Amino acid sequence: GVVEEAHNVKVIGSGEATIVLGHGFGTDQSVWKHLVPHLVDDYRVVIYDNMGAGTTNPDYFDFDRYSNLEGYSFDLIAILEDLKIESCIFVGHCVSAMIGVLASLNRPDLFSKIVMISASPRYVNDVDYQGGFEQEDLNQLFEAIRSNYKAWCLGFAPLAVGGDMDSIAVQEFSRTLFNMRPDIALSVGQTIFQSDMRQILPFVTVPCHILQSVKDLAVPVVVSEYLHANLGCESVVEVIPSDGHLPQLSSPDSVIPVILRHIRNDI
C-alpha cells in the first residue's frame, strides 16, 4: 500500500515473533545493517524510513503532521496495522525511541518491549535537568543548517558519529544527512531538539531497555538515568563503552552484542 511504500517498509522473514526497527535523525533503515543479520533467523524483522528521511518523497512531508512526534507515532502505528502486526519488540534509535514511546501510550498492546538506542526525552538543559544543550547552542545549530546545509552536514556528521573523522560511518551518515531536503532537515531538527517528552514518561507501561554510548554528543549519560528514574514501566540501563550517536553503525563489534542481549532477554 501507499503507506508501506512511502516509508520504504521492508519485511524480512515471517512468523509471529516480530521486531520493528526505527531509525533516528539524519539516517535511514541502513543504520540497522549490522543488526538485522542477527535477527532474521529468529524474528520477522521490519524496517522503515521516517517520513522526511532523504529516501522518502519530499511531497509527503506534511509540515503540520510532523511538527510534533505524534505525527511519526501515528505513521508507526499505521504501518503496524497495515502489516497486521499484533505485537512487536520495537527498537528505536534516537527520535524513534520517543516515537515508539508515544505510540505505546496510544497502543501499548502493540509493543511487548522497547529497546532505545541513544534516546533522550529532552535535549535542552534547565536549572534542574541536564539534557546536554543550552538553547543558544541549538539556535547556533539551526542557523548553520539554514545558512549552508552542505557545510553543516560535513561538520556535523563527524561529531555525531564520533570515532575517526574519515571512517566509513562518518561518510555514510554525511551522505544520508545531506540526502534530506534542507528545509525538511531544519524543520525536523527543530521538532526533535526542541521536543520535551519528560512529562509523559511516568505514563509508559511497556518495558524499556535504555542503551547508549558512554560518549554521545547528544546524550549525556545522566539522561539514561533520568529516563530510568522517570519511566513508569520496568526499565533497565546499559551504557555501552562506545563512542557516538549511531553506535550500531559505527561500533558494531562492541555495540551489536549489547543490543541483541536486550532484544533476546527480558527484565
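Numbers in chain A track Swiss-Prot; the residues on display, in order, are 2-268.
Quick check of the header: X-ray crystallography, 2.0 Å.
Including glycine, each Cβ sits where the backbone N, Cα and C put it.
In the three-state DSSP assignment, the secondary structure recorded for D217 (active site) is coil. Counting only same-chain residues six or more apart in sequence, the Cβ atoms lying under 8 angstroms from the Cβ of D217 (active site) belong to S119, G163, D244, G245, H246, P248. For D217 (among others), the entry in Swiss-Prot reads active site.
Other Cβ atoms within 10 Å of the Cβ of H246 (mutagenesis position), summed over all protein chains shown, number 26. Annotation source Swiss-Prot lists active site at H246 (among others).
The note that Swiss-Prot attaches to the published mutagenesis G133 to E is: In kai2-1; loss of function. Taking Cβ-Cβ distances under 8 Å and a sequence gap of 6 or more within the same chain, the neighbours of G133 (mutagenesis position) are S121, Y124, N126, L218, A219, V220, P221, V224.
Taking a C-beta cut-off of under 8 angstroms and a sequence separation of 6 or more, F134 (mutagenesis position) has the following same-chain neighbours: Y124, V125, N126, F194, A219. DSSP assigns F134 (mutagenesis position) to a strand in the three-state reduction. Record note (Swiss-Prot), mutagenesis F134 to A: Fivefold decreased affinity for karrikin. The unchanged residue is displayed.
According to Swiss-Prot, the mutagenesis experiment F194 to A carries this note: Fivefold decreased affinity for karrikin. Residue environment of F194 (mutagenesis position) contains 21 other Cβ atoms, counted within 10 Å of its Cβ in all protein chains.
In Swiss-Prot, the entry for mutagenesis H246 to A states: Threefold decreased affinity for karrikin. The structure shown retains the original residue.
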